[PDB]
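Below: one structure, written as structure tokens.
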Amino acid sequence: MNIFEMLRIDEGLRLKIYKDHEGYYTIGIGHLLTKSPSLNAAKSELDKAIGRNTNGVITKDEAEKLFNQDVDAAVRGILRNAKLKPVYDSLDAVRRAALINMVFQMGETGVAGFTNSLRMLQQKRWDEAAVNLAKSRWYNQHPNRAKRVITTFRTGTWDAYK
Ligand SMILES: [Cl-]
Ligand SMILES: [Cl-]
């Protein structure tokens, strides 16, 4: 299993502009287009992202290209963040994917705000970090996904996804 397959599972694949769980305009494999409530606005960001007049529909290749770019931006992001880097550096391979998953979803800023859980991850106190992670809006609004991520951090294995 690997991060791409992992997120492909958490995000799914949609070729037409849709509303995510928070109600924002997204496409592809979890690619957020805009937080704005305007469809045209969303349409414009898409055209711009893709580089063509899309009319809100893309192809698989196109979805995949944005997904490559977004996973890349996420890794880089983490590696560029003073708070996230040290954590990432401390982890093993599986768990590193789990951290990428969260930053993909919420952004660096978002994740960098889990101060406490982060410190617990750095310290390798898996069951404690897991409990702390669950005490969050993130967990409360997306229980199933958060559980998978959390179990990965707890176990260091891919069982939640197998
Ligand atoms: Cl983009
Ligand atoms: Cl859920």
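First residue shown is number 1, and so on along the chain.
Determined by X-ray crystallography, 1.9 Å, according to the entry header.
Just so you know, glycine gets a Cβ as well, placed from its N, Cα and C.
According to Swiss-Prot, the mutagenesis experiment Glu11 to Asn carries this note: Loss of 84% of enzymatic activity. Cβ neighbours of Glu11 (mutagenesis position) (same chain, under 8 Å, six or more residues apart in sequence): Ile29, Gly30.
Taken from Swiss-Prot, the feature active site, proton donor/acceptor applies to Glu11 (among others).
For the mutagenesis of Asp20 to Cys, Swiss-Prot gives this note: Nearly no effet on specific enzymatic activity. The structure shown keeps the original residue. The Cβ of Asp20 (mutagenesis position) has 16 other Cβ atoms within 10 Å, all protein chains considered.
In three-state terms derived from DSSP, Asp20 (mutagenesis position) belongs to neither a helical nor a strand segment and is classed as coil. The active site, proton donor/acceptor feature in Swiss-Prot is assigned to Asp20 (among others).
While the structure shown retains the original residue, Swiss-Prot records the mutagenesis experiment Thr26 to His with this note: Facilitates transglycosylation more effectively than hydrolysis; covalently bound substrate. Taking a C-beta cut-off of under 8 Å and a sequence gap of six or more, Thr26 (mutagenesis position) has these contacts in its own chain: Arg14, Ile17, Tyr18, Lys19, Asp20, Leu32, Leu33.
Record note (Swiss-Prot), mutagenesis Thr26 to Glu: Complete loss of activity at neutral pH; covalently bound substrate. The unchanged residue is displayed.
Annotation comment: Swiss-Prot describes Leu32, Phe104, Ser117, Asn132 as substrate binding site. Taking a C-beta cut-off of under 8 angstroms and a sequence separation of 6 or more, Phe104 (substrate binding site) has the following same-chain neighbours: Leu7, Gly30, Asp70, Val71, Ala74. According to DSSP, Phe104 (substrate binding site) sits within a helical segment.
Take the CB of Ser117 (mutagenesis position) and look out to 10 A: across all protein chains shown you find 24 other CB atoms. While the structure shown retains the original residue, Swiss-Prot records the mutagenesis experiment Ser117 to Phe with this note: 10-fold decrease in enzymatic activity.
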Maximum Cα-Cα separation in Å among residues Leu32, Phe104, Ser117, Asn132, which the record lists as binding substrate: 27
Once the chains shown are all counted, how many other Cβ atoms turn up within 10 Å of the Cβ of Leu32 (substrate binding site)? 18
Rounded to the nearest Å, what's the C-alpha distance separating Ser117 (mutagenesis position) and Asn132 (substrate binding site)? Just drop the number here, would you? 6
